[PDB]
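What follows is a set of notes on a single structure, which appears directly below.
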Amino acid sequence: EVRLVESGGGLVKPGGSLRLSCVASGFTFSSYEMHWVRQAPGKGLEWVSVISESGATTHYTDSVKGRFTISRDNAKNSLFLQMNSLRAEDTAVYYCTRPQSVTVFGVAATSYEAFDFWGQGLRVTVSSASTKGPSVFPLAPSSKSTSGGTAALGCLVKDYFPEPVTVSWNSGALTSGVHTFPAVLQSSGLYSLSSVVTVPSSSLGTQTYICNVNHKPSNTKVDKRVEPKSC
Amino acid sequence: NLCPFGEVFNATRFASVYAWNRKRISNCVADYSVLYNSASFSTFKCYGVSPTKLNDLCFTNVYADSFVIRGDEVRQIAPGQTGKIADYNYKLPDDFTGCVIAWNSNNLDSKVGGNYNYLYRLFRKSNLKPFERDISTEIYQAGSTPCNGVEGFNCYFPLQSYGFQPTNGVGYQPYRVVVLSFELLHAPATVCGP
Amino acid sequence: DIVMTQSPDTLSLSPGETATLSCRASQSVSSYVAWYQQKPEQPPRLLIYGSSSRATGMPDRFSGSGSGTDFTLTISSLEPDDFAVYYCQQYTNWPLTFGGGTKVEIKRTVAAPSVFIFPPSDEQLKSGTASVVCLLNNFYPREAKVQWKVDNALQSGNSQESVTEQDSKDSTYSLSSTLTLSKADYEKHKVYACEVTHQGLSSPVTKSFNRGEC
Ligand SMILES: C[As](C)(=O)[O-]
Ligand SMILES: C[As](C)(=O)[O-]
Ligand SMILES: C[As](C)(=O)[O-]
């Protein structure tokens, strides 16, 4: 089966460098020109680079020309993107992409139409910030977090890097009515999110509510109890 | 006294590599920074000269050779290279003093159904001398037979066409090439910068 | 560079209906246009190439048409799987360019949000910052305005919004808005309110609290 296993992404500071690798399998790698495409967070797709079957011809988008170098080792079924003097706007998910061959029979020149296979993607984060665990604060239920007999409570996961964190309630026991919001990038370079849940107000006194937050990139596991507040 | 460079680079049609064009540049001043500060070029190697120095150096006459090849062949436009293009179509001398400029031209030279107007030479009895232009259309004799002006078994028409299509792989896409040659004879120099 | 403009940004439809997604090029690209589907946390999947040719294994309810500068993707008889983001791409002019994308969302009736507000915790206050959180629960459509008021002064520039994706059961959205201040700035003021406007509400809904009483 056609497969493109990617590796070599992660965290870098502005002006740093990375080398993305993509090992192909399940097809004749040396017969395909290959591409790199990228997708910034919350944005659309941007084409980055192309290399011919032999590797003699390379082409780049203008915003990366002179900084990025695409290459390939056909003996090792490998494609590489070397990224130098990285910038904040280079932050994205990077895909190695195989275009669809339409070369008919035995004509010398190859022909391609669109991208028929994509790797799973490598996250590349270019930021001045450094890896940091999160602070966990309660979003306490009160009369101001009620709509009738509906109470809302939660917890706020602030100032962590990089993405992501995982949030559960009562150790996976409570999942109904739970909303965990996508993280937002604060102006300081660190991330913030909040997880909320609606319950019956009458259950606040009897039912206990604890939120469990896990940040693997920094090995952090925090449990925070959320208790009602007079308001 | 501007030098005709937009003539060479922004020409509507380019020459086939076997019949490569040569424009002499003489008696004018030329800014080379309006060229070597463009990110539009995919290849810009220089030999025997610092590109930056070109604005303050001055030469006798300058030659601008231009043609079209496919991407994978651009590496052959260099001193001491071998291959079909470097041997049968356009050869640089090993002492070459100048610059080789090349950029993808798929949007100009590719045509739906194939642009066959661009040709290269597949066969030749001998290698080209440097800066030689062979436009012979007589038939190649790959065997022992006399072809009598018609093609048959081991009697090949020596020129062949690129099939430049918009969907060709980038290595088979048309590339426009310009080669600037700088010579300093004992005659007076007439091409300098500011 | 050829710009590929997709329109509109969002179509709201129900299963069984027909989705018509438009893509327009800033100059002619002949028939060299493709259409991809993307689902969250997955690479795009090729649906159509050559403007009208289906990729191997595409259902026949996906169809493509157009040429020159005008291109259309038609999804007949929408299935629950077809609600995703769709991109057009031209693939012969360098640089290869994609459209901005069009989201096909599930249609439902207008629903007003439930509004809640949370004051900053005391542990966060002892750390020198203060986050006031406004929550809008289970509304539709996505368009919603949250306006922070501090002592009746309209705040802008110190708040951030985050909206969930369409809920799998009721097809509603949820939104959170965080107002972040320093401790000192937080203690300079008394009343903190978030005022919510949404087409499902007759008039703006304000939820407020007094600092120190909470
Ligand atoms: C007029 As011509 C030699 O550039 O085809
Ligand atoms: C490739 As499909 C849209 O039928 O899952
Ligand atoms: C422009 As959109 C809402 O399809 O990312």
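Using Swiss-Prot numbers, chain B covers 334-527, in order.
Looks like X-ray crystallography, 2.3 Å, at least that's what the header says.
Here the Cβ of each residue, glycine as well, is placed from N, Cα and C on the backbone.
According to Swiss-Prot, the protein has these features:
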type: DOMAIN; residues: B:334-527; note: domain 'BetaCoV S1-CTD'
type: VARIANT; residues: B:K417 to T; note: In strain: Gamma/P.1
type: VARIANT; residues: B:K444 to T; note: In strain: Omicron/BQ.1.1
type: VARIANT; residues: B:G446 to S; note: In strain: Omicron/BA.1, Omicron/BA.2.75, Omicron/XBB.1.5, Omicron/EG.5.1
type: VARIANT; residues: B:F486 to P; note: In strain: Omicron/XBB.1.5, Omicron/EG.5.1
type: VARIANT; residues: B:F490 to S; note: In strain: Lambda/C.37, Omicron/BQ.1.1, Omicron/XBB.1.5, Omicron/EG.5.1
type: VARIANT; residues: B:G496 to S; note: In strain: Omicron/BA.1
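In the structure shown, across all protein chains, B:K417 is the one of the variant positions B:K417, B:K444 with the greatest number of other Cβ atoms within 10 Å. Using B:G496 (variant position) as the reference Cα, a 10 A cut-off selects B:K444, B:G446 from the variant positions B:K417, B:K444, B:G446, B:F486, B:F490.
Filtering of the variant positions B:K417, B:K444, B:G446, B:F490, B:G496 by Cβ separation from chain A (threshold: under 8 Å) yields B:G496, ordered along the sequence.
Note on proximity: among B:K417, B:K444, B:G446, the variant positions of the record, the Cα nearest B:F486 (variant position) is that of B:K417.
Residues distinguished by a CB atom under 6 angstroms from ligand 3 are absent from the variant positions B:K417, B:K444, B:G446, B:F486, B:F490, B:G496. The variant positions recorded for this entry are B:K417, B:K444, B:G446, and the Cα of B:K417 lies nearest to that of B:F490 (variant position). Of all Cβ atoms in the shown protein chains, 9 besides its own fall within 10 Å of the Cβ of B:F486 (variant position). Around the Cβ of B:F490 (variant position), 14 further Cβ atoms fall within 10 Å across all displayed protein chains. Between the candidate variant positions, B:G446, B:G496, the densest Cβ environment within 10 Å is the one around B:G496.
Taking the Cα atom of each, B:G446 (variant position) and B:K417 (variant position) are about 25 angstrom apart. Cα of B:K444 (variant position) to Cα of B:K417 (variant position): a distance of 24 Å.
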